Structures are given as structure tokens and as C-alpha cells.
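Note sheet for the following structure.
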Protein chains: 2
Amino acid sequence: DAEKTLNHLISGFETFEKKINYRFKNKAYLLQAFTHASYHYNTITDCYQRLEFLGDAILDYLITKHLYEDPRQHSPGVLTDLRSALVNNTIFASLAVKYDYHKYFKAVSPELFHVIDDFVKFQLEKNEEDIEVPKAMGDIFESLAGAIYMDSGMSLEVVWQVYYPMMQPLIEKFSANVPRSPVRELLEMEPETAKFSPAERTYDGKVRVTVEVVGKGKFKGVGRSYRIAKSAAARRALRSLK
Amino acid sequence: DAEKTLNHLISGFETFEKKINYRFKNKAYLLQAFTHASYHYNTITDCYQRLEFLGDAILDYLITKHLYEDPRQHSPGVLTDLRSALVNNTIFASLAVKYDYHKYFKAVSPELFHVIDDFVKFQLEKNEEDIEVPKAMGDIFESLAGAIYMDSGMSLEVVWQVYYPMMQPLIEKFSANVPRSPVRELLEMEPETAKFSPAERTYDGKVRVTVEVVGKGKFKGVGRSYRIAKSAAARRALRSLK
């Protein structure tokens, strides 16, 4: 008999919905999100794997919409590093356990749990390297996103309401700690008080540019593109004025 | 002088906006989307690279929302193949030229254009293998998506209004031509007239399942997960009834 097999299965999820602050209308989405493959007891939904897939795309689109909107207005080279370091099944996974995803994880695997656990313990100790990683726990951070979306009528903002909070901090500590895109570093630096020459091309076919400043004189950049010539000019500048 | 440098730069884009059926309020988004790095003439926007990045995520989220909603309700193994074959900078690129993206591409590179061209010609001939690929032309199929979105106040549906049309056909020809997920192959096949045993586990620890049918008798599947045991049961079934 179904309708009750289920309550059986979601007993406890009460806290989890509390912890993450969201409340599932179809609880079956919750459960599935969390049903691994080895959990041969659940016969009423698919494992979460199909919601893992979906969820990726979402977190992607999102962490990306994010990084790209950052007023730090990153260079595109650092954007793909940042994208790459932030979407990352190992990060996803370290969030899940920061968030207890592993307390409601449904599977059959002692094997897997000593892992999952040796893994959980590492994370927290660290929090006042060589430690292997429970793939699945990035995998469910994904799935849930899928789950929640599918719950809210496919709402991106909703999923974001929930998940921002969780990465917001990580995302932020990554970015402060990068290459200050040097034009922006210093359009910011000296606002309307630094000026950029038209672009002018060169004998070995590169673009060159030149920056003047407030009685701090003028610096001269070169590179194979404008964007680059520009920052190279900025970079030599940025240097002086320290 | 700026305001006119620009009209200079977008002369022609009239057709392109026509061809794809969309009309840019800020034309500068259009232009940028299309400004390569080697195009040292444009000094009023960034090259499109930052909009390439953004655009990826979008097409991703989208082609994905797509594949996952497909009533064929694919297995998750085929979903990542399909995702992988459809998002693919080489496909993106073959759409761009199917769509003339290359007529409005701004760059400096004869070098690149013999490529771009030897490339364009190949595609069309084919249309009533060893041919190398202009990365940039997937790259701008992406960017535009970025562009358009950024134009429409960040509207996903809008970008989709435009881009669906372009992949809709490709997407569709890929899917018809895959592994028919065998449960679905035949919940479809024989609707309410095929039944699935509870799951029952085994001596070497796998899940097993059994399917009965309309006086077409009963077939028996095994695999390390339920989902799998199921289709394996389905598969042996599917076989008989041909």
C-alpha cells in the first residue's frame, strides 16, 4: 500500500525542510531527490539521478548569472576559473554536508557511509588536502535544486531563494581573492580622473593604448587585443600609484 | 565621436535582426555580441567574450530544461550523452552558420575567414567527417543568447522564443535516434496492460523484478539497482512481443 509507504519514507524530513527553510508541497520530490540507487527500499520513485542532471543546469545558470553580474565585473578568463572552482562536484558536496544533506540521504552502503562520514567529520573540524570525496553529496545538492524547482512550478527565483544562502558565503570568499581586473581596479581607483587613449595599432600588429592621469602622468600598454592593451596600460599605471 | 561610430558599426544588422526575428533596443548589445577580439576597430564595447560565458549557461539551462521535459522521459545515462552532443561548441557553431551569424561577424583575420568560409561551404553542400571548426562561431551563438537576454531585461523565455526555432530541429533529430528507454518504451507499448512486481532483492545482492503481461506472460529482470532491474525486465519483455 502506497500513500503510507511514503510517510514511512519521509519521516524526519521535517527538520531538513526546516533547516533549509523550504516546505515541499509534493513531498515525493523531496524523497526522490534523496533516494540513491542502492536504496532498494524505495519503490515509489525514481532515484534522484534524473534530478541531479536538471539541477546542474540550474545551479549553473545561477552561479553564473551571479558571477557575471558581480560589479567587480571580472575579466572573462577569471570568470571561467571562478565558474570552474564554484560549480565543482566537490564543492557542491562540501556544501551538502555543511548543510546536513547527509542526514536525510537514503542509500544502502556501510562502505559508502564510512566514506560519507570520514568525509563529514573532516569538513567540520576544519571549521573554527588529502580526504577523499563522496561523489553523491554534490550529486544531491544538485538534485534538490531540481526537486525544489520542480516543486515550485519550475521557479528559478524560488530555487535561488533557497540556495543563495548556502553559496553566498563561499562564492564571496572566492572572489575577493583573485586578480583585480586592472581597468576596473582603477576606473574604481580614480573615477573620472583617468583617461584612455583611442586605440592605435602597431608595427608587429598589436593594439596599443595609453592612459593619462591626474598629474600622475601617462602610461602606455601593448597586447594582441584592445581589451588587453588596455589593462596592460592600466597595469603599468596601477603600479606607479603605489 | 561616439553616437555615430556606432551606426557605422551596425550597418547591415537590419537583416540579421530580421533573419532571426528579434529587434534589439540597445543595439550595442548586438554589436558586442559580435565583436571578436581581433576586430581592433571597435572601441566602444567589449568583445563578446564575456557574453559567450553567460550565454553558455543560458543555452545549457535551456537545452536541458528541454531534454528533461521530453515525454520520451529519457534515462539519465542518455540524458548526459544528449546534453553532451547538443550543447557542443561544434554544434553551436554549425547552427551559427546555418543562420548566417558569420555574415555579421566582426573580426580581422583573412586567416580565420578562409577557415570560417571553407567551413561555411561544407555545411550547406551537405544540406539537400573531416572539416576543421571555427571555434568562434559556436562562441557567438552563445554570446548572442547572452546579448538578447541582457536586452530583454534578462528574459529566459524571450531568449528561448528566439533560439528554440534554431535547435528545435536538431534537437529533435537527435532524440528520435537513440535507445528507447525500455520501461517507457513500453508503458507506452501496452498502457495499463503490463504490470511490475514489487522489487525483490537477491543472493548476490542485486535487485530483481518481474513483469506480467496480457496473456503474453511474464518476464524477469535483474540488475544492481531497481530502476535497472526494472528495464532489464522490460527489455526481455519488449523482446518477446516482437
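Chain A is numbered as in Swiss-Prot, which gives 1648-1775, 1794-1907 for the residues shown.
Recorded method for this deposit: X-ray crystallography, 2.8 Å.
Placed from the backbone N, Cα and C atoms, the Cβ positions cover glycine too.
Noted in Swiss-Prot for the protein shown:
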BINDING   A:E1699, A:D1804, A:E1807  Mg(2+) 2 binding site
MUTAGEN   A:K1800 to A, R, S or T  Loss of activity
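One thing to note is that 18 residues go unmodelled from A:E1775 to A:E1794, and the Cα atoms at each side are 17 Å apart.
Applying an under-8 Å Cβ distance to chain B, the recorded positions A:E1699, A:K1800, A:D1804, A:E1807 reduce to A:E1699. Note: the Mg(2+) 2 site is recorded as A:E1699, A:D1804, A:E1807; in the same chain, A:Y1695, A:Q1696, A:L1698, A:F1700, A:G1702, A:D1703, A:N1736, A:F1739, A:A1801, A:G1803, A:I1805, A:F1806, A:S1808, A:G1811 also have Cβ atoms within 8 Å of that site's Cβ centroid. Here the C-alpha separation of A:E1807 (Mg(2+) 2 binding site) and A:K1800 (mutagenesis position) works out to 11 Å. Distance between Cα atoms for A:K1800 (mutagenesis position) and A:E1699 (Mg(2+) 2 binding site): 12 Å, as a whole number.
Every protein chain considered, the tally of other Cβ atoms within 10 Å of the Cβ of A:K1800 (mutagenesis position) stands at 13. Shown are the binding-site residues A:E1699, A:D1804, A:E1807; the one with the most C-beta atoms within 10 angstroms of its own C-beta is A:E1807.
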